[PDB]
Amino acid sequence: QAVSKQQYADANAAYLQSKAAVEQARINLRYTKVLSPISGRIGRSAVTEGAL
Amino acid sequence: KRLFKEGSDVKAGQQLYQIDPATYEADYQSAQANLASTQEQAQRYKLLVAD
């Protein structure tokens, strides 16, 4: 009873939001490493170093 | 009031006089109000430090 159910709610609320955000951050970071989807022969690169 | 007959017989413990209690009765009820308050306040805080 040291704290209202409301407070604990708001709390666990933010906690979930965070956990969410981190997961999304993790995924974007992982994508900074573009990977080949299948073993095979690869040709010319259309994009060029430094490009956007 | 002076509730006794001059020259009468009184029993030990018998009220002989009555001093106007208006305020004393008042301060007392006041005091108790306060206590009832603070007491609760404390009893609650005693469980909050606990956590």
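Using Swiss-Prot numbers, chain A covers 127-178, in order.
Determined via X-ray crystallography, 3.2 Å.
Every residue, even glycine, has its Cβ placed from backbone N, Cα and C.
According to Swiss-Prot, the features are:
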type: MUTAGEN; residues: A:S130 to D; note: Abolishes complex formation and thereby decreases drug resistance
type: MUTAGEN; residues: A:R170 to D; note: Abolishes complex formation and thereby decreases drug resistance
Indicate the candidate from A:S130, A:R170 with the smallest number of other Cβ atoms within 10 Å of its Cβ, considering only these mutagenesis positions. A:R170
Compute the C-alpha separation of A:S130 (mutagenesis position) from A:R170 (mutagenesis position), stating it in Å without decimals. 62
